[PDB]
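Each remark here refers to the structure printed beneath this line.
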Number of protein chains: 2
Amino acid sequence: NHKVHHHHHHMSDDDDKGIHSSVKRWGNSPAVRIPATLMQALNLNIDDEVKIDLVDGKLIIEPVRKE
Amino acid sequence: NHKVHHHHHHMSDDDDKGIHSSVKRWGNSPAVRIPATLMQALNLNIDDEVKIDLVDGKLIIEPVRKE
């Protein structure tokens, strides 16, 4: 017997409607507005430093931890 | 025999020194400068829309694909 009837979750990166935003132009440079809610969630503030890591063609945002 | 001598890669999220940035204040809002190099790499432009997905306490940046 095969359980092909049973699919567990739908893996679709574009389909999962996370938080839509828009990259705007701050001066002559691309800047996006980071949700203040997440700022709090990940415990970072203004003038903080984050680490942008490219991983498998995905941009992974890691904060620069200072405990 | 155990191969505890063999450690394959160093999994350390913070230690891996990707691209360090800083979240600055654009008006009264947190805005980070996105590397134009990556803009091109992921094929996004100014006024484009990106999907910020929170996944496992990590901010995952997925672009909103339009082919």
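Counting begins at 1 with the first residue displayed.
Technique stated in the header: solution NMR.
Using N, Cα and C of the backbone, Cβ positions are placed for all residues, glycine too.
What Swiss-Prot records for A:21-66 is domain 'SpoVT-AbrB', and it gives sequence analysis as the kind of evidence.
A:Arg25 to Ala (Swiss-Prot position 8) appears in Swiss-Prot as a published mutagenesis result, with the remark: Binds poorly to DNA. Around A:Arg25 (mutagenesis position), a 10 Å sphere centred on its CB holds 11 further CB atoms from the protein chains shown. For the recorded site, A:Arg25 (mutagenesis position), the DSSP three-state label reads strand.
DSSP assigns A:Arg33 (mutagenesis position) to a strand in the three-state reduction. Sequence-distant contacts of A:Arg33 (mutagenesis position), defined by Cβ-Cβ distance under 8 angstroms and a gap of at least six in the same chain, are A:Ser21, A:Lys24. Listed in Swiss-Prot as a mutagenesis experiment, A:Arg33 to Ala (Swiss-Prot position 16) is described as follows: Does not bind to DNA.
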